[PDB]
Protein chains: 4
Amino acid sequence: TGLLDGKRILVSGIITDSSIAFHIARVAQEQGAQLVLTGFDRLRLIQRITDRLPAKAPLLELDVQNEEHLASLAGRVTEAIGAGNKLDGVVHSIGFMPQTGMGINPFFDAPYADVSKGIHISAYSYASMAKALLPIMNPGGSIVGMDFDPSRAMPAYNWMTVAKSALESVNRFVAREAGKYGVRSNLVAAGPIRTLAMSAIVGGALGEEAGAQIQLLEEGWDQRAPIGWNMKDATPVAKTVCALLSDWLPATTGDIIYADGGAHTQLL
Amino acid sequence: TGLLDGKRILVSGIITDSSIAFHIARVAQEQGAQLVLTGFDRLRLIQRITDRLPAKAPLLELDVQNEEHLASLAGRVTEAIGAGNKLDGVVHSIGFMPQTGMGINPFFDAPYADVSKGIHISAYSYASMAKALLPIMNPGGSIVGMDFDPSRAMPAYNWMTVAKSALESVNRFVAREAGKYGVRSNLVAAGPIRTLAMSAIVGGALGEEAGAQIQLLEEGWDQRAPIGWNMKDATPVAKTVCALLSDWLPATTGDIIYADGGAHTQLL
Amino acid sequence: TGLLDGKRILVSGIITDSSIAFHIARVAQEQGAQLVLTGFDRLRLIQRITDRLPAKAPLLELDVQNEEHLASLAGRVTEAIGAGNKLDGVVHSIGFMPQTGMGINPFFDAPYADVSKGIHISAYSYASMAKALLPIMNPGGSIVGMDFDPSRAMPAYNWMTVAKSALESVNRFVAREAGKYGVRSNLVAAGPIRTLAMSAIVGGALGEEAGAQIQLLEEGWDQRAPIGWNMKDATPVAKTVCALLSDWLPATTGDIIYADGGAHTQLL
Amino acid sequence: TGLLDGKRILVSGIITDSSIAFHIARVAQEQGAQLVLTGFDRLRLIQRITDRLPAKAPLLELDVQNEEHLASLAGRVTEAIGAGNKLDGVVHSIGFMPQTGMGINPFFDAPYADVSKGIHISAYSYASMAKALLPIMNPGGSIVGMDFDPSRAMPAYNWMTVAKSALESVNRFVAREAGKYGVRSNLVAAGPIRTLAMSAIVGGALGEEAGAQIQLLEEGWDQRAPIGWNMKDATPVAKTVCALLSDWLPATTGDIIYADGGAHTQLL
Ligand SMILES: NC(=O)c1ccc[n+]([C@@H]2O[C@H](COP(=O)([O-])OP(=O)(O)OC[C@H]3O[C@@H](n4cnc5c(N)ncnc54)[C@H](O)[C@@H]3O)[C@@H](O)[C@H]2O)c1
Ligand SMILES: NC(=O)c1ccc[n+]([C@@H]2O[C@H](COP(=O)([O-])OP(=O)(O)OC[C@H]3O[C@@H](n4cnc5c(N)ncnc54)[C@H](O)[C@@H]3O)[C@@H](O)[C@H]2O)c1
Ligand SMILES: NC(=O)c1ccc[n+]([C@@H]2O[C@H](COP(=O)([O-])OP(=O)(O)OC[C@H]3O[C@@H](n4cnc5c(N)ncnc54)[C@H](O)[C@@H]3O)[C@@H](O)[C@H]2O)c1
Ligand SMILES: NC(=O)c1ccc[n+]([C@@H]2O[C@H](COP(=O)([O-])OP(=O)(O)OC[C@H]3O[C@@H](n4cnc5c(N)ncnc54)[C@H](O)[C@@H]3O)[C@@H](O)[C@H]2O)c1
Ligand SMILES: Cc1csc([C@](C)(O)c2nnc(Nc3ccn(Cc4c(F)cccc4F)n3)s2)n1
Ligand SMILES: Cc1csc([C@](C)(O)c2nnc(Nc3ccn(Cc4c(F)cccc4F)n3)s2)n1
Ligand SMILES: Cc1csc([C@](C)(O)c2nnc(Nc3ccn(Cc4c(F)cccc4F)n3)s2)n1
Ligand SMILES: Cc1csc([C@](C)(O)c2nnc(Nc3ccn(Cc4c(F)cccc4F)n3)s2)n1
Ligand code: NA
Ligand code: NA
């Protein structure tokens, strides 16, 4: 029997097979979950990518900044899962911060229009997806979002760290609302993962200094982590999301679970 | 001798004599500081209010959402303090969250345009003011912002709590930039204060439930505070800001000082 | 298939069928784990209680304050599980604070001899058990301890809260040592549970005031928990421990998982 | 006028002129405080050291593990300050952890007798001095203890980090008790300071590895600190204690003020 047997789970955030959501989606399918997938912009590309998952799943378009996509979401999910059925899980694996607010651009040089777009996609949309999906979720259900520990400041992350701090606060309010439906809301704070944006910065796309800074963060993370940290392996992160989606953490809500090799609990 | 003798300090946030900034400005002046004041919108009203302070101080217009006011700020401050002079301190006592994002309106019913405006004024502007003023600040200088503990969710505060969570993260990045100038950046987390907006909610402006919830927050705050908490007295908060503006906390930066009667350290 | 199929798990802390450890042991067994149980003092009583579990399990004597019991632990466990076999998990569900240090006695009136005994059993023993068992634990293994959120002070808990603060720090160092063996170390922060000591205080054993204070803590806990909190149900806590014992949280170490209905994330 | 003008302050923890308490005592005297000093064991040595302070002050013997020294403390202080007078400040700058629980000895190899002595001196004694001195403290008074951030584990510190975690919890309970007297209780979390024990470990007294670990911690601290960190300068730490002893932080209790150059707010 699978960890997610009989559970209907919506998974957002798939762009490539390197996406954390792809690995969440693959592990949930191996664990017997029935998926509904959401994608943004490059729908032709994600269709080809989602065809690489172990099982077939409906693919729905969802731009979190689009009010019409959100207003129709619940109805579109119902048509995909069939009338009389509700979701048991929701995975928010969405984030974006323009290069003006994250990378090499000075912290003070990020224009608010760009910071605002980043906070809309990365923090406010966790509340927006919860508003749209809670009326179609079963009691005992679970909403999971992806977090990057923003308790301490660090180089390059800049406005993304601010957006993550806003997301942590949003998660605590979403828990109050979701609790009325018997639904839990939690964040998984993952260690750094070699996704396309991460591979670009380490590889030198943002220059020598930025690459050296992220390489130092990765090296230090693995050193600090009592059990080590492998940036090239999204599996432990995907497994943690599936633990939260299961019925095995039923008294955890408005919380953060750290899937970071324990690096945040160690100074040196 | 005064705690702030010979120091040039910019104080933003004065609207009425109930404003936390008014009490900070009054305590700073009693302590021998030379002030520069900034005000938004009702300049005629704030001129009459600033005439009630113990000493005369220049009043400059500053709308934090206005890029032209920001771009000219340093130049306008220099003309008020005199050429060759720099500020030893900056007080950010600015906050705003539309009623759609704070109050009786459900957490999910706040439109992003309103949330975005609130975060711009309440969080991003701490960075925007630091960007404008750091080139005109002396080493040993101090930037102080006002916060309301957002570590745990609570009724009615809603998107303001999300804005305060974003501000705490902003302060940690401001500290990195300000450190290059030998300047400290900190937040003062005050307990609830009976300012105009607070007096309105307790008084019943937002209805029976909202008034009851805020009364319960206040009552509980005073109960958990080992030294109690007087919501009608802004002096202990003003004194704490002045301590951070002084040379008496010289190794504290990117941090939060709680002027809350110790309420946050107690469960019951 | 069970969540804990094929895993050998040591479970300490059983005294009655109300013990949190009893519910952890019962859930682990339903999930296909092979248990080794440890008990203190009343072995005849605990044998009768352990006979009430779904499956038979060896019972070993372990007084954590007894260096001879500690020195022989690994050898005695090996004889119970069979030569060539190792443990996949350890559950530390042990705690004690004399009434001078927890209850109605003023915080200042607890003698150090009593405080010291409480910290030995409640905090130091987590490290002492990890020292004794790590040489007989498999890579991928898990050590779990029971905690009660000590981040904020509260009435009556007194020196137990100080012991829990020490335990949280111990867990972070245990993680460093356990990481060398590929073993994770975590704490489960449970909400209040109606165990024998808890039922006594609520029931009036320590007088009118102490009973009223604990009733107020319980009532408030259920109020702040977005998903509520049932003090008479240890199952959600037992399930959370089993999640940490499983392979489903493999990148979490030196950490705390809150099985508290989300109460700690909410102010009111 | 001085920051501590007219204030009677008890300062414990002077052993050499490198002691953090020596610098607290020197700064408080420059700020016009009237001191009462306490010393342990080497009274002849501390007399010669205390003679190097800017002003004369009574020296009282105080071993925190000695019940008779604590029972007579208040009476002995009254005789030194004169009948009819009370203290306005108390500085706890005491700490000890045997080499078995801090340094090169493995974390698991510290015997409880040694850990217990370390917790008695470093954590329990903060409560013991508060019990003895609160009946002779004025309203508006302040108790300050020295802390080393124990939120994250680190090499060598070992059981001292555990004792500091216990101290942080003790401080929160002492605040509840002190609040009944109108007295605040806070901790100052200092960055690393080149005291005799610190100079010995960096210098190589505990071997090559331990020296390299502490040198790395110091180097990293200064790097992480937005305003830098000078381990050879206790003045910023002494100034922070004097800020807490003053009337300038009157609504802060059961709290921690970080005098660490802001290093704890930055990851890298
Ligand atoms: N090191 C890391 O990669 C790292 C670390 C911790 C947490 N996280 C978080 O995990 C999540 C997934 O990130 P990832 O690394 O897999 O990156 P990714 O690029 O693979 O996924 C991010 C996704 O956000 C989607 N998205 C962006 N704007 C959108 C919009 N307007 N509407 C809908 N979807 C939109 C993109 O299409 C993409 O699928 C993010 O929230 C990220 O911040 C990442
Ligand atoms: N209980 C409380 O009142 C409480 C508690 C903790 C922290 N705080 C924080 O303290 C600060 C001051 O609040 P207050 O209670 O004195 O309220 P206030 O209304 O007296 O002051 C808030 C100020 O923000 C200014 N402001 C708003 N929009 C602006 C803009 N675009 N440009 C520049 N200034 C603008 C207003 O003119 C006003 O002077 C805020 O950051 C608030 O969040 C308040
Ligand atoms: N509300 C609560 O009950 C609550 C809340 C959160 C966490 N916890 C923690 O959970 C754990 C289990 O508590 P419980 O509520 O099940 O109580 P319990 O009394 O049922 O179990 C505590 C156990 O500690 C054992 N113990 C005491 N001294 C010992 C010694 N010297 N050697 C070995 N074992 C010894 C006792 O025999 C008993 O089995 C403790 O660590 C407790 O602090 C309890
Ligand atoms: N890097 C550091 O040095 C560092 C960093 C942060 C915090 N602190 C803390 O600051 C405080 C002062 O430390 P320090 O560095 O000045 O060291 P220190 O050696 O100069 O002072 C420690 C003092 O504790 C006293 N003491 C020990 N046992 C005692 C007993 N039984 N009774 C009474 N007094 C006793 C000693 O006599 C000594 O005066 C300690 O609590 C320490 O942990 C130190
Ligand atoms: C927390 C995190 C790490 S990578 C990630 C997402 C969802 O892939 C991103 N969303 N928006 C991003 N924008 C930018 C702009 C520049 N980058 C590269 C970059 C990184 F990928 C990581 C750190 C710094 C950095 F500059 N990434 S990266 N989120
Ligand atoms: C942290 C805080 C408390 S009062 C405050 C400011 C600066 O006065 C505000 N800035 N924007 C505000 N917007 C609104 C909307 C509704 N209110 C009233 C209100 C309160 F004043 C306090 C709590 C809840 C609440 F609804 N306040 S109030 N900020
Ligand atoms: C954290 C916690 C809650 S109940 C618990 C244990 C393992 O049952 C205890 N271990 N030692 C205990 N000692 C005492 C002394 C007095 N009590 C009763 C009591 C409680 F059970 C709970 C809160 C306060 C209180 F006074 N409990 S209770 N530990
Ligand atoms: C927090 C801190 C740093 S130095 C300090 C005190 C009060 O001077 C100490 N109290 N007891 C101490 N015992 C030991 C045993 C060995 N040392 C040297 C040493 C250090 F001084 C610092 C880190 C590790 C280390 F091994 N120190 S050091 N407390
Ligand atoms: Na109170
Ligand atoms: Na509730």
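Swiss-Prot numbering applies to chain A: residues 2-269, in that order.
Placed from the backbone N, Cα and C atoms, the Cβ positions cover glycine too.
Neighbours of A:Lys165 (mutagenesis position), defined as other CB atoms within 10 A of its CB across all chains, total 27. A:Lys165 (mutagenesis position) falls within a helical segment according to DSSP. Marked as NAD(+) binding site by Swiss-Prot: A:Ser20, A:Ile21, A:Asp64, A:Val65, A:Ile95, A:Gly96, A:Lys165, A:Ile194.
According to Swiss-Prot, the mutagenesis experiment A:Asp148 to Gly carries the annotation: Confers pyridomycin resistance. Has no impact on the susceptibility to isoniazid and moxifloxacin. 14-fold decrease in NADH affinity, while no effect on catalytic activity. Under the three-state DSSP scheme, A:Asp148 (mutagenesis position) falls in the strand class. Here A:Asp148 (mutagenesis position) comes close to A:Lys165, A:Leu168, A:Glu169, A:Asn172, A:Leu188, A:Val189, A:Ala190, A:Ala191, A:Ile257: these same-chain residues lie at least six apart in sequence, with C-beta atoms under 8 angstroms from its C-beta.
Mapped onto three states, the DSSP output places A:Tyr158 (mutagenesis position) in coil. Same-chain residues at least 6 positions away in sequence with a Cβ under 8 Å from that of A:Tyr158 (mutagenesis position) are, in sequence order, A:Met103, A:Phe149, A:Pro151. Among the sequence features in Swiss-Prot, the mutagenesis site A:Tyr158 to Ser is noted as follows: No effect on catalytic activity.
Experimental mutagenesis is annotated in Swiss-Prot for A:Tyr158 to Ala, with the remark: 1500-fold decrease in catalytic activity while no effect on lipid substrate affinity.
What Swiss-Prot says about the mutagenesis result for A:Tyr158 to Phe is this: 24-fold decrease in catalytic activity while no effect on lipid substrate affinity.
Taken from Swiss-Prot, the feature substrate binding site applies to A:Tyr158, supported by experimental evidence.
Quoted from Swiss-Prot, the note on the mutagenesis of A:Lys165 to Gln or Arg is: No effect on the enzyme's catalytic ability or on its ability to bind NADH.
Experimental mutagenesis is annotated in Swiss-Prot for A:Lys165 to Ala or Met, with the remark: Loss of enzyme's ability to bind NADH.
What Swiss-Prot notes for the published mutagenesis of A:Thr266 to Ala is this: No effect on catalytic activity. Loss of phosphorylation. Does not alter growth of M.tuberculosis. DSSP classifies A:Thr266 (mutagenesis position) as helix under the three-state reduction.
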### Query
Are any of the recorded positions A:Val65, A:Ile95, A:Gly96, A:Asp148, A:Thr266 near chain C, where near means a Cβ under 8 Å from a Cβ there, and if so which?
A:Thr266
### Query
What is the separation, in Å, between the Cα atoms of A:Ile95 (NAD(+) binding site) and A:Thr266 (mutagenesis position)?
26
### Query
Using a Cβ-Cβ cut-off under 8 angstroms and a sequence gap of six or more, which residues of the chain neighbour A:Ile194 (NAD(+) binding site)?
A:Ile21, A:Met232, A:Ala235, A:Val238
### Message
Applying a 10 Å Cβ distance cut-off over all chains shown, what neighbour count does A:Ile21 (NAD(+) binding site) have?
### Response
21
### Message
Short of 8 angstroms on C-beta distance to chain D, which of the listed recorded positions (A:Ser20, A:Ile95, A:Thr266) are there?
### Response
A:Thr266
### Message
Neighbour count, 10 Å Cβ-Cβ cut-off, for A:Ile95 (NAD(+) binding site): what number do you get?
### Response
20
### Task
Take the C-alpha atoms of A:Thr266 (mutagenesis position) and A:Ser20 (NAD(+) binding site) and report the distance between them in angstrom, rounded.
26
### Summary
With the fewest other Cβ atoms within 10 Å, the residue among the binding-site residues A:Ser20, A:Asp64, A:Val65, A:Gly96 is A:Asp64
### Annotated NAD(+) contacts A:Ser20, A:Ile21, A:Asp64, A:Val65, A:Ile95, A:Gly96, A:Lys165, A:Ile194, maximal Cα-Cα distance (Å, integer)
24
#### Entry: Close-lying recorded positions around ligand 1 among A:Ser20, A:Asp64, A:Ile95, A:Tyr158, A:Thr266, where CB distance stays under 6 Å
A:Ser20, A:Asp64, A:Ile95
### C-beta crowding around A:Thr266 (mutagenesis position), within 10 angstroms
27
